[PDB]
Amino acid sequence: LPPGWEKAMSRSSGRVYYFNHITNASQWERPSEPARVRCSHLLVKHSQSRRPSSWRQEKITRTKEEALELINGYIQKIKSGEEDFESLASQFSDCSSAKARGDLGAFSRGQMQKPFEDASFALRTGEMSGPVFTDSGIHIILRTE
Amino acid sequence: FXXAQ
């Protein structure tokens, strides 16, 4: 399997699935390095974030646990097709990149906070991460290039 | 600046 991917067992259904311990992605389907990647992200900050403030709210008071619940909800809506990643990033990302539908542009290794870099480089083009924790908060990352 | 090292 590709970097980070492992086989796992559904607790509710008993069917095999695949989990990536670098990106926190999970999926039923068997999974399908670059010098630079282009990613978008959706950030949900919390009270332990290095800077608990964003364009959305001056004092961010939600707990890490609450942030993770919000991230999980956004992932659910994205995966069901109820909402687009770009639309959720524009509305709800605690990063100024929200104004560009979450797009960060292209970057190489040795530029981003480490969990974010590692997730970004382990995604294939078009793939989305699970919840990725950094000192910034919790991210959903979409690799676009 | 945001998730930049």
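Just so it is clear, chain A uses Swiss-Prot numbers, and the residues here are 7-38, 51-163, in order.
Heads up, header says this was done by X-ray crystallography, 1.5 Å.
Cβ atoms are placed via backbone N, Cα and C, with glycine included.
What Swiss-Prot annotates here:
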type: DOMAIN; residues: A:52-163; note: domain 'PpiC'
type: MUTAGEN; residues: A:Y23 to A; note: Reduced affinity for KIF20B
type: MUTAGEN; residues: A:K63 to A; note: Loss of peptidyl-prolyl cis/trans isomerase activity. No effect on the interaction with IRAK3/IRAK-M. Abolishes IL33-mediated increase of IRAK3/IRAK-M protein levels
type: MUTAGEN; residues: A:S71 to D or E; note: Loss of peptidyl-prolyl cis/trans isomerase activity, nuclear localization and cellular function
type: MUTAGEN; residues: A:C113 to A; note: Loss of peptidyl-prolyl cis/trans isomerase activity; decrease in DNA repair of double-strand breaks by homologous recombination slightly less efficient than that observed with wild-type protein. No effect on RBBP8/CtIP
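Under 8 angstroms separates the C-beta of A:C113 from a C-beta of chain B, among the mutagenesis positions A:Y23, A:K63, A:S71, A:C113.
In the deposited model, 12 residues between A:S38 and A:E51 are left unbuilt, and the Cα atoms of these two flanking residues are separated by 15 Å. Cα spacing between A:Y23 (mutagenesis position) and A:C113 (mutagenesis position): 32 Å, rounded to the nearest whole number. Spatially close to A:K63 (mutagenesis position) yet at least six residues away along the chain are A:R69, A:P70, A:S71, A:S72, A:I78, A:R80, A:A85, A:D112, A:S154, A:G155, judged by Cβ distances under 8 angstroms. Here the mutagenesis positions are A:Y23, A:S71, A:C113, and the one whose Cβ sees the fewest other Cβ atoms within 10 Å is A:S71.
Mapped onto DSSP classes, the domain 'PpiC' (A:52-163) shows 39 helix, 25 strand, 48 coil.
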